[PDB]
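Student: Dumping the structure here so I can ask a few things about it.
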Amino acid sequence: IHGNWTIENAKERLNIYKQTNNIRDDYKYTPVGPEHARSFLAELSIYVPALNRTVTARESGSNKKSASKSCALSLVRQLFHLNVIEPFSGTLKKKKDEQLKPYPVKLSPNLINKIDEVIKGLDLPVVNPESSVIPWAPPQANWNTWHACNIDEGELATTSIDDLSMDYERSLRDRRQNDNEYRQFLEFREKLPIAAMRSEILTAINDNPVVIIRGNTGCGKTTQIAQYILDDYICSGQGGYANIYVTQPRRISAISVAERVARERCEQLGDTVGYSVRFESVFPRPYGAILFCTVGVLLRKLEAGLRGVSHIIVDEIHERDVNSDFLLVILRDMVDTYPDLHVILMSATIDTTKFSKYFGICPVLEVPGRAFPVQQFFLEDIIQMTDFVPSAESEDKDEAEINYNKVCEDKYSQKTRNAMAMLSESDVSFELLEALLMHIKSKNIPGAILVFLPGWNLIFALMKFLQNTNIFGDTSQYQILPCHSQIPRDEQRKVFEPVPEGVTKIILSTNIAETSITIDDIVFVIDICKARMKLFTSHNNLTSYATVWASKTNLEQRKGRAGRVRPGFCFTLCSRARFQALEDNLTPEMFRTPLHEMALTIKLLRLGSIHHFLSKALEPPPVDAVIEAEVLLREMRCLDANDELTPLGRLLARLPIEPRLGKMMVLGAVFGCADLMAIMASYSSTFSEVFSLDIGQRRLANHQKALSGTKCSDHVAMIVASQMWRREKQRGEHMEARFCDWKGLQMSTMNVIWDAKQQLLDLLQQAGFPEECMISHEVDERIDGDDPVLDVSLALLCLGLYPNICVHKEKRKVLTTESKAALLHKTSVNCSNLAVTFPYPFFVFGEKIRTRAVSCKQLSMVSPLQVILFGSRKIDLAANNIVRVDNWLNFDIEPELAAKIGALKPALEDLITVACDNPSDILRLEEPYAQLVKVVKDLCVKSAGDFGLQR
RNA sequence: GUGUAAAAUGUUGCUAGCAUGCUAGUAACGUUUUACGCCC
Ligand SMILES: Nc1ncnc2c1ncn2[C@@H]1O[C@H](COP(=O)(O)OP(=O)(O)O)[C@@H](O)[C@H]1O
Ligand code: ALF
């Protein structure tokens, strides 16, 4: 009854018990009765090695299988009677894991005495359980616009701006006279649509303060309007008294548009057109030049001043990203206060009425967009055409989910015939491409093939699948090219390269190709209205790089993205039900996003209360976002609760990194490890791959794993790689490139990290911290012992990236907070196939890749002594003398020792505050603070928490 | 994006026997669940 003592249940425990006994016997069958009333008596003997009480089953049935089942019934009943078998044994039985045992403290008495002296030498008692605007000026002599300062030397110090304007004018006249490649580029730009209303757009801008351009995508407009403004300003011989400032919302888009405008101008990058993306600047000449930058770089430059720039040409606003709307909200008042500035907002296809209404009903210009509506087809249309039904043959939820695929009427074509024949919907197959090919060959429509896959992972998977199906994946006849941010610029520049007809172009891309760039020859668009949704859930610190449906506005744009003049075809892979069911627009990301970084930015520019500023924005954000920004600023001691920016906050604002790494960079110079902190912050915030993985590789190679050395950490590997790269860069790069390739170095990532380290140390120098601590602290990896610099660097790392720590159980299988299973990313140095146990069973990662908290990246072993030092914002005490870390980690330490360790929590903040207050003398601290530095260097040593008992 | 053993279904052919059928299994088949152990 209670143990469901029947045949097809409760037998799992019996099977396991017999497996433990290894008895391979079964039921012997004996016939009883005639052939018309046949019965079988089955026998089985079971030996019990634990109770020494052998049992037997002798039961009858209508057949051999029935006899065996009847015997097993009585066997389970007798095993229960024996009180040795486990009851129930249903289909519900899992196997999980938890903490086994740490090395809780077990320190030497020296460190205990040091900690006691520190807690008594610093008196840290613990209990044992207004709206102004940024000034702007017109162009001025001896003043550089880019650097926002006075050059006071060179040529402008003695040369008037009018002379520079005349020089630019004569140079452009000579270029008009002779530059033939410029002639062909300008004729291409003239046949380009915007050159229709050249003068018109050159005048409307002077007419009004706020100017909105509106014209369908693919006009080649961003790369032309700024150049036309410069040309108009220089044709009057005034190019010196004019500069152009443009902001894109994506880094790679900014790089691409800068390269395009340089190539069309037939000029080397950095002469008259330059770009300043985060951690990279190629600033051009100070006068008569164009600047492209991301919104973040402009928000950074806003601190100094917009002096010396003529017109600002803010790019795509339909993105609705937080940065662009913040910039627009500031720029509204900026251009209202100063009537001599010209703000330009650019869109692609959006009801710009709200944008115009925001700026006091500003003019909404228009571009004549030649177009031809394209044939739009859906899943019913494609099932009518060439079959569409089959496919490749918190946990859950409620009934609120509606499957529109299964809610429809079968008034369409032979749905059952298509189902019984074939199809492949979720994964594309020969069907779609062959249908397009036959449509082209029968209706005579040679044209490019365009698809919008949501993510780079799916892009790579489908590219590999189509390469496997190379009969129709034949690049010689069916050219295939991806397009995404991650891939190098070589693929982007190859995409634009045309191919002869017959070599069909099948472009695989994502939301990037919907704007920014546009291929002229696109005819047929195969949309799936799927896009990446890399959302960070800061309310619980879970990442989700999932895929979500595109908005109806975006879907309409994609429908219009193809078919310039040719008919064009839209092969939408969705039903009309979902087509009309999804939201018309896209949810404003500004509504749901933490605003701590923007709060620090607004407090840096002394723009008054954040609440009032957010009220006077495009969309009044919900009070939760401003409240959470306030909470983060108050708890992190960047901004006081009384809207008073402490020097810590002002220092953090200038840092081009998130505050969670600025808090580490502050302490980096405190403990004489600033180089390590700069390198780690650059390698962490700038999400990048450490090593150049070769094709067909599933793990890290021999040297790729040996570079981490005895430390066996990817962060230590990166540090030593940077050290060897810089000592090699001390020599020539001709052999350095092949050496880095041999060492599996990413080269470009290393350059980025080095430049970021240089910029961070320059910023720290400007802050006031001494140069002496900013010296090389070279760490070797072959040493398996201890090194104070490296262990304090790792302790600071664990301080910063909280709560991205994890507990290792076995192989890839690791545990994360709230007891979540996870694996180790392939790029990590801790990837292998054999079972290895690490010296310390605690790891901290950088990123949580893949939505279902599975992939962890940037793993590095951490000392078991973090506990309360650098492991959390909260520590607790559990039963049976257990210290609780992040409510998912257990240590076994005396409450007195736990309180002693936890008393350091206010001390860290006090040290940070003192370091920020007096940057000039961080090396020469107060004597209790020198003792604190000494004790923290002593405590975080790798082989420290093992005294008394190594176990 | 996987294999092993166990159990319910029906199936392929065969087997010992009974007044064309029948009483039982056999080797194999796929389905569904169970755990065992991989790789992302
Ligand atoms: N790398 C390039 N080489 C040549 N022409 C380009 C390049 N990139 C863009 N163009 C042209 O410039 C135009 C750019 O349009 P775009 O910047 O997307 O305008 P908007 O952003 O207003 O839609 C396109 O029509 C395209 O033909
Ligand atoms: F210039 Al755009 F989207 F129109 F980047």
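Numbers in chain A come straight from Swiss-Prot, and the residues shown are 161-289, 322-585, 601-1158, in order.
Structure method, as recorded: electron microscopy, 4.0 Å.
Cβ atoms are placed via backbone N, Cα and C, with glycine included.
Quick paste of what Swiss-Prot says about this protein:
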BINDING   A:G410, A:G412, A:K413, A:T414, A:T415, A:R771  ATP binding site
BINDING   A:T414, A:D507, A:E508  Mg(2+) binding site
DOMAIN    A:394-560  domain 'Helicase ATP-binding'
DOMAIN    A:639-813  domain 'Helicase C-terminal'
MUTAGEN   A:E172 to A  Slightly increased binding to roX2 non-coding RNA
MUTAGEN   A:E195 to A  Slightly increased binding to roX2 non-coding RNA
MUTAGEN   A:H196 to E  Decreased binding to roX2 non-coding RNA, leading to decreased localization to male X chromosome
MUTAGEN   A:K225 to E  Decreased binding to roX2 non-coding RNA, leading to decreased localization to male X chromosome
MUTAGEN   A:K413 to E  Abolished helicase activity
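Help me understand the surroundings of these features in the structure.
Tutor: A:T415 (ATP binding site) falls within a helical segment according to DSSP. Applying an 8 A CB threshold to same-chain residues 6+ apart, the list for A:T415 (ATP binding site) reads A:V449, A:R452, A:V453, A:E456.
In the shown protein chains, 25 other C-beta atoms lie within 10 A of the C-beta of A:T414 (ATP binding site).
Annotation note: A:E172 (mutagenesis position) sits in a helical segment as assigned by DSSP. Within 10 Å of the Cβ of A:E172 (mutagenesis position) there are 14 other Cβ atoms, across all protein chains.
Listed in sequence order, the same-chain residues six or more apart from A:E195 (mutagenesis position) with CB atoms under 8 A from its CB number zero; the list is none.
Long-range Cβ proximity for A:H196 (mutagenesis position), meaning a same-chain Cβ under 8 A and a gap of 6 or more residues, is found for none.
DSSP classifies A:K225 (mutagenesis position) as helix under the three-state reduction.
For A:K413 (mutagenesis position), the count of additional Cβ atoms within 10 Å of its Cβ stands at 22 [all protein chains shown].
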Student: Quick check on the gap: how many Å separate the Cα of A:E585 from the Cα of A:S601, given the 15 unmodelled residues in between?
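Tutor: Flanking Cα atoms: 25 Å.
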Student: I'd like to verify something. Among the recorded positions A:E172, A:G412, A:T414, A:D507, A:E508, which ones have a C-beta closer than 6 angstroms to some atom of ligand 2?
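Tutor: By the Cβ criterion, which requires under 6 Å to ligand 2, the hits are A:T414, A:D507, A:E508.
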Student: With 32 residues not built between them, what is the whole-number Cα-Cα distance in Å for A:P289 and A:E322?
Tutor: 46
Student: Cα-Cα separation of A:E508 (Mg(2+) binding site) and A:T414 (ATP binding site), in Å?
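Tutor: That separation, Cα to Cα, works out to 9 Å.
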Student: Cα distance, A:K225 (mutagenesis position) to A:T414 (ATP binding site), nearest Å?
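Tutor: A:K225 (mutagenesis position) has its Cα 79 Å from the Cα of A:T414 (ATP binding site).
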Student: Of A:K225, A:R771, which of the recorded positions has the most Cβ neighbours inside 10 Å?
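Tutor: Its Cβ has the most other Cβ atoms within 10 Å: A:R771.
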Student: Within 10 Å of its Cβ, which one of these binding-site residues (A:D507, A:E508) has the largest number of other Cβ atoms?
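Tutor: When each Cβ's neighbours within 10 Å are tallied, A:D507 tops the list.
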Student: If you check the mutagenesis positions A:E172, A:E195, A:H196, A:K413 one by one, which have a CB less than 6 Å away from any atom of ligand 1?
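Tutor: By the Cβ criterion, which requires under 6 Å to ligand 1, the hits are A:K413.
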Student: Between C-alpha atoms, which of these recorded positions comes nearest to A:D507 (Mg(2+) binding site): A:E172, A:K225, A:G412, A:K413?
Tutor: A:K413
Student: Could you round the CA separation between A:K413 (mutagenesis position) and A:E172 (mutagenesis position) to a whole angstrom and send it over?
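Tutor: With the alpha carbons as reference points, the distance is 70 Å.
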Student: What is the number of other Cβ atoms found within 10 Å of the Cβ of A:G410 (ATP binding site)?
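Tutor: Result for A:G410 (ATP binding site): 20 other Cβ atoms within 10 Å.
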